[PDB]
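> Handing you this structure, nothing more for now.
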There are 2 protein chains.
Amino acid sequence: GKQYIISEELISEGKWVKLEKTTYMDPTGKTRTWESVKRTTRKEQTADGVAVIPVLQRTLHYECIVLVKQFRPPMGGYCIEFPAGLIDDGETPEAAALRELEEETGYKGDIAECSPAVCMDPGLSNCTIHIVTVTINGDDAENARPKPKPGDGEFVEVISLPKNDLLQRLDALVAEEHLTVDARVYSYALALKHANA
Amino acid sequence: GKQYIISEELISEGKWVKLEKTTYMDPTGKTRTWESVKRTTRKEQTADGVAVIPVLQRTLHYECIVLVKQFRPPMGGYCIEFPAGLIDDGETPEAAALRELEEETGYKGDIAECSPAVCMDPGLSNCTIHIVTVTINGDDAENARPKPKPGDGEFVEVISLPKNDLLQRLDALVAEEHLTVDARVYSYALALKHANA
Ligand SMILES: Nc1ncnc2c1ncn2[C@@H]1O[C@H](COP(=O)(O)CP(=O)(O)OC[C@H]2O[C@H](O)[C@H](O)[C@@H]2O)[C@@H](O)[C@H]1O
Ligand SMILES: Nc1ncnc2c1ncn2[C@@H]1O[C@H](COP(=O)(O)CP(=O)(O)OC[C@H]2O[C@H](O)[C@H](O)[C@@H]2O)[C@@H](O)[C@H]1O
Ligand SMILES: [Mg+2]
Ligand SMILES: [Mg+2]
Ligand SMILES: [Mg+2]
Ligand SMILES: [Mg+2]
Ligand SMILES: [Mg+2]
Ligand SMILES: [Mg+2]
């Protein structure tokens, strides 16, 4: 028997996040519940945000993956992640990705590809994002002196690491600093390693 | 200046998840708030769970990545993910990995590598997992006819896709029906294609 949602009761709602009690039908026709999380900023027929995989390309160097370091309140510490942001109203995933990349890193990129909506943590929330691959011409005079343009309550640090040695460099950051690496960044790094050998 | 947590005020706590209002100090010395989510099952000094990257190997065959498909209440639909589960009390990440892999797919594997705790969705929750790379000897009799041993309220479908064509195969599954691929699975698949550049 196929499963389906029966009802979604609001438990508590903040200005950005809300908790819900989800009642659904299981394969055996039995009613069960689940505690779900959702963002209050999600628009209809639109993913919550985007994560950007910024590939910095330079003539004299191997490719680099541009990451950002930010203090994350929910984590109680600093985290290393792909640049990311919530999609603004009417804005396409691609546009959101280029804007957030420039805002958080100062780099002006070009779209390479865009994934369909993927889930962030399906066992807990309904949060989804588009993973957008963007290339950056690191030799262009325009990208010589990049500087972020963060908002009021935002201070991002840019950290670019070699694509051919990503996993190792991420491990070093974890060991030497008070940092947590994002699961998507690490999954990306593991496959780069697994593909290689 | 270094940012840090000033206080955490409980907003709503459930059986599995809770919502809190976090107050922290920004780089300038000003206090700001943030809405954060946490799992109530989280034990101090340990990550919430593990995600397993199972590589099914067989002589003279392409390698396959074992994934699971399950109905996810928060998403209101089915999702394709790496087998994963919460870490049991006192259980090590590696043991959780092999245990969850067997319960969800029936396969018995060997640990290849284990990542440090990485965050699932930092801008929203404090959820963390260890991504454990595991290899499955597809030529061993015990792995010939593996059968999932799920819980009372767990219903999983095993889907193994070729590692050599992972991203394309994921797209083909999504073209067939309403399905959402996990962001970590997609990040992994993307890097397999982006590697060697
Ligand atoms: N939970 C919150 N509590 C208080 N204020 C909030 C919260 N979420 C967002 N905001 C406000 O909206 C802004 C969105 O920042 P983005 O930069 O536009 C989005 P970013 O934070 O970068 O996240 C991008 C993706 O990764 C995150 O972990 C989520 O998965 C998200 O989908 C935050 O910087 C803050 O000003
Ligand atoms: N939110 C919830 N509401 C109601 N009951 C719950 C909830 N979370 C866990 N449970 C209970 O604990 C079990 C944990 O299953 P795992 O299988 O042990 C953990 P799994 O679901 O697989 O997730 C593992 C990792 O990937 C998922 O996205 C999770 O968010 C986590 O990051 C659930 O099957 C259910 O019995
Ligand atoms: Mg951001
Ligand atoms: Mg933004
Ligand atoms: Mg932003
Ligand atoms: Mg599970
Ligand atoms: Mg379990
Ligand atoms: Mg399980």
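We're sticking with Swiss-Prot numbering for chain B, so the shown stretch reads 13-209, in order.
Per the header of the entry, the method used was X-ray crystallography, 2.0 Å.
Using the three backbone atoms N, Cα and C, a Cβ is placed for every residue, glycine included.
Annotation of the published mutagenesis B:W28 to A in Swiss-Prot: Reduces affinity for substrate about 8-fold. Strongly reduced catalytic activity and strongly reduced affinity for substrate; when associated with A-46; the original residue is retained in the structure shown. Feature annotation from Swiss-Prot assigns substrate binding site to B:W28, B:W46, B:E47, B:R51, B:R84, B:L98, B:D133; the stated evidence is experimental evidence. Swiss-Prot gives this note for the published mutagenesis B:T45 to A: Impaired phosphorylation; generates ATP in the presence of diphosphate. Quoted from Swiss-Prot, the note on mutagenesis experiment B:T45 to D is: Phosphomimetic mutant; unable to generate ATP in the presence of diphosphate. In Swiss-Prot, the entry for mutagenesis B:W46 to A states: Reduces affinity for substrate about 6-fold. Strongly reduced catalytic activity and strongly reduced affinity for substrate; when associated with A-28. The structure shown retains the original residue. Residues or ranges marked as Mg(2+) 1 binding site by Swiss-Prot: B:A96, B:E116. Marked as Mg(2+) 3 binding site by Swiss-Prot: B:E112, B:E116, B:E166. Annotation comment: Swiss-Prot describes B:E112 as Mg(2+) 2 binding site, evidence class experimental evidence.
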> Near the Cβ of B:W46 (mutagenesis position), how many other Cβ atoms are there if near means within 10 Å?
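That number is 20.
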> Out of these binding-site residues, B:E47, B:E112, B:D133, B:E166, which one has the fewest other C-beta atoms within 10 Å of its own C-beta?
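Each of the binding-site residues B:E47, B:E112, B:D133, B:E166 was scored; lowest Cβ tally within 10 Å is B:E166.
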> Reported as an integer number of Å, what is the Cα distance between B:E166 (Mg(2+) 3 binding site) and B:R84 (substrate binding site)?
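Each residue's Cα considered, B:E166 (Mg(2+) 3 binding site) and B:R84 (substrate binding site) end up 10 Å apart.
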> Is there any among the recorded positions B:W46, B:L98, B:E112, B:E116, B:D133 whose Cβ is under 8 Å from chain A, and which ones, in sequence order?
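Near chain A: B:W46, B:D133.
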> Neighbour count, 10 Å Cβ-Cβ cut-off, for B:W28 (mutagenesis position): what number do you get?
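A count of 15.
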> At the level of the C-alpha atoms, what whole-angstrom distance separates B:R51 (substrate binding site) and B:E116 (Mg(2+) 1 binding site)?
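One finds 22 Å between the Cα atoms of these residues.
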> To which of the binding-site residues B:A96, B:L98 does the lowest count of other Cβ atoms within 10 Å belong?
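If we count Cβ atoms within 10 Å for the binding-site residues B:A96, B:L98, the smallest count is at B:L98.
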> To the nearest whole angstrom, what is the C-alpha distance linking B:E116 (Mg(2+) 1 binding site) and B:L98 (substrate binding site)?
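If we compare the Cα positions of B:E116 (Mg(2+) 1 binding site) and B:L98 (substrate binding site), the gap is 13 Å.
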> To the nearest Å, how far is the Cα of B:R84 (substrate binding site) from the Cα of B:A96 (Mg(2+) 1 binding site)?
13
> Tell me which binding-site residues (B:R84, B:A96, B:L98, B:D133, B:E166) have a Cβ under 6 A from ligand 1; sequence order is fine.
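Within range of ligand 1: B:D133.
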> Hey, does DSSP put B:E166 (Mg(2+) 3 binding site) in a helix, a strand, or just coil?
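Going by the DSSP assignment, B:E166 (Mg(2+) 3 binding site) belongs to neither helix nor strand, so it counts as coil.
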> On the three-state reduction of DSSP, what should I expect for B:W28 (mutagenesis position)?
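B:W28 (mutagenesis position) sits in coil per DSSP, no helix or strand.
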> Give me the count of other Cβ atoms within 10 A of the Cβ belonging to B:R84 (substrate binding site).
25
